[PDB]
Amino acid sequence: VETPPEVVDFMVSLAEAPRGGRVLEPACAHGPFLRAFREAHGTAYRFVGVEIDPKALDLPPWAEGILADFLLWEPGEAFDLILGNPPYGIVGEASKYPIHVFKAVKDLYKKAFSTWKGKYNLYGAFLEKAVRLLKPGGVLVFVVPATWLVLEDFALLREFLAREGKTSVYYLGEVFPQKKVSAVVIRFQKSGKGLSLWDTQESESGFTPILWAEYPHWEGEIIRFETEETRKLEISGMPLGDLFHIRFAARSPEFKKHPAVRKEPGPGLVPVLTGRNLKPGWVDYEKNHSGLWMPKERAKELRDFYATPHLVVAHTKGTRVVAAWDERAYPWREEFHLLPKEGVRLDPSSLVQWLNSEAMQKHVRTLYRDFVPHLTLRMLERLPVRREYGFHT
DNA sequence: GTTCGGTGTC
DNA sequence: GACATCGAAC
Ligand SMILES: NCCSC[C@H]1O[C@@H](n2cnc3c(N)ncnc32)[C@H](O)[C@@H]1O
């Protein structure tokens, strides 16, 4: 893993430390952030680097190198500045997840970190650990994925940061070559409060920050790139979550173990549908992408709503809204399934057209950009629907 | 019950 | 770039 020079230079320009102050790089390896800070600001600081792998630790004689797990590390004194590129990844089984430690080690992480939620992430834990090691008024500058701005797993982290000091977020995007990650820079100071959102422009000279919006009373709410247009559209109709009960499909293991499900086609058997069967405005009932077949009438045994024709919205097609009416009522292995609430009048074909419209695609791309490769529930439930498509009596 | 990807594979 | 994970995780 190597952070591009223009990304490092941009983060160092945001970094601050008092003279003689303690500067720390977690997961430092050879320590590119300590070197860049020293070149820019001088030698009159106490430079420290923390690294877990003895093969990776290679710091110059002017920096103190510590062989330790940063997440379970207990230093004597706190730090004035913390900067760097933390490792990213979910801790779990090797067949599914990239971070592999003993169960007892993961238990030590869960115990240490109050923001740990769901599967969580290594970079979330690094963020909380760094804030806890900061002096009052201390500065943190990290480069992390943009996923923590919107996702539920990071709700406690967002609430934590809003409570501990003031936050600036700088959107970079996919700035790491051969790494599938949309990145942001977080500047945190352990004093004051509020959130500042920034866009960036890339030139040959580096990255230039452009102020987008300020949220002085930010309490840990989902972070979005709002405009005059997005606000206008949102108050034009009811939120989609107010009109529909939104459920997700049964998961692959539920189908695989179910006695009615077959691994091969046959008489009376029908394909279990995935996201590859869902298109803007229609459903492909013929193609099988899951490798699973079952009787259509037996679908209600996994989820009761599989027996009722309903609205299906896509989950893994990037940040966009792809919808279709499932007229036939098939078994689904993926996607959102929207069941109208009591007293809700709807026009299925008109609502599908609105959800697939270019106005809606632009709406979600403005707010959520490419933070995640999904349309999430929290994005979906906030989508505006006017009386022409769905009415609540 | 549903969430998430230094994505996974074409 | 297309076109989406899919199952271990809680
Ligand atoms: N800063 C570069 C990307 S993060 C990758 C580096 O962080 C180190 N690393 C991974 N987990 C760590 C941990 N828990 N504590 C300290 N260093 C870690 C790895 O050895 C690797 O050199």
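In chain A, numbers come from Swiss-Prot; the residues present are 21-413, in order.
Structure determined by X-ray crystallography, 2.4 Å.
Any Cβ shown, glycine's included, is placed from N, Cα and C.
Copied from Swiss-Prot, the annotated features are:
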{"type": "BINDING", "residues": "A:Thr23, A:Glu45, A:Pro46, A:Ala47, A:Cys48, A:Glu71, A:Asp89, A:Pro107", "note": "S-adenosyl-L-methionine binding site"}
{"type": "MUTAGEN", "residues": "A:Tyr108 to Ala or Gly", "note": "Drastically reduces enzymatic activity; KM for both DNA and s-adenosylmethionine is not significantly changed"}
{"type": "MUTAGEN", "residues": "A:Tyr108 to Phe or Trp", "note": "Essentially wild-type activity"}
{"type": "MUTAGEN", "residues": "A:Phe196 to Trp", "note": "Essentially wild-type activity"}
{"type": "MUTAGEN", "residues": "A:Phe196 to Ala", "note": "Drastically reduces enzymatic activity; KM for both DNA and s-adenosylmethionine is not significantly changed"}
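Here the features listed in Swiss-Prot are painted onto the structure.
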{"residue": "A:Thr23", "record": "S-adenosyl-L-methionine binding site", "CB count, 10 Å": "17"}
{"residue": "A:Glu45", "record": "S-adenosyl-L-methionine binding site", "CB count, 10 Å": "26"}
{"residue": "A:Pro46", "record": "S-adenosyl-L-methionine binding site", "CB count, 10 Å": "27"}
{"residue": "A:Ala47", "record": "S-adenosyl-L-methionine binding site", "CB count, 10 Å": "20"}
{"residue": "A:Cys48", "record": "S-adenosyl-L-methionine binding site", "CB count, 10 Å": "27"}
{"residue": "A:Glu71", "record": "S-adenosyl-L-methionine binding site", "CB count, 10 Å": "23"}
{"residue": "A:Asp89", "record": "S-adenosyl-L-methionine binding site", "CB count, 10 Å": "13"}
{"residue": "A:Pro107", "record": "S-adenosyl-L-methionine binding site", "CB count, 10 Å": "17"}
{"residue": "A:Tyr108", "record": "mutagenesis position", "CB count, 10 Å": "20"}
{"residue": "A:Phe196", "record": "mutagenesis position", "CB count, 10 Å": "19"}
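For ligand 1, the binding-site residues lying close by, meaning a CB under 6 A from one of its atoms, are A:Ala47, A:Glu71, A:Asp89; the full candidate list was A:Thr23, A:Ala47, A:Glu71, A:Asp89.
Here the C-alpha separation of A:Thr23 (S-adenosyl-L-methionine binding site) and A:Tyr108 (mutagenesis position) works out to 13 Å.
Annotated pair A:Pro107 (S-adenosyl-L-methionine binding site) and A:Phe196 (mutagenesis position), C-alpha to C-alpha distance, rounded: 13 Å. Those residues noted as binding S-adenosyl-L-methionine (A:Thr23, A:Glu45, A:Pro46, A:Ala47, A:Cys48, A:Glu71, A:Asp89, A:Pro107) have their most widely separated CA atoms at a distance of 21 Å. Between the CA atoms of A:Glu71 (S-adenosyl-L-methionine binding site) and A:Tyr108 (mutagenesis position) there is a gap of 15 Å. Taking CA atoms as the reference points, A:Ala47 (S-adenosyl-L-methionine binding site) and A:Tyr108 (mutagenesis position) are 11 Å apart. Cα spacing between A:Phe196 (mutagenesis position) and A:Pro46 (S-adenosyl-L-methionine binding site): 19 Å, rounded to the nearest whole number. A:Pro46 (S-adenosyl-L-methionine binding site) sits 13 Å from A:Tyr108 (mutagenesis position), counting Cα to Cα.
When the alpha carbons of A:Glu45 (S-adenosyl-L-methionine binding site) and A:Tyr108 (mutagenesis position) are compared, the span between them is 16 angstrom. A coil conformation is recorded for A:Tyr108 (mutagenesis position) in the three-state DSSP classification, outside any helix or strand. On a Cα basis, A:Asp89 (S-adenosyl-L-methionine binding site) lies 15 Å away from A:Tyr108 (mutagenesis position).
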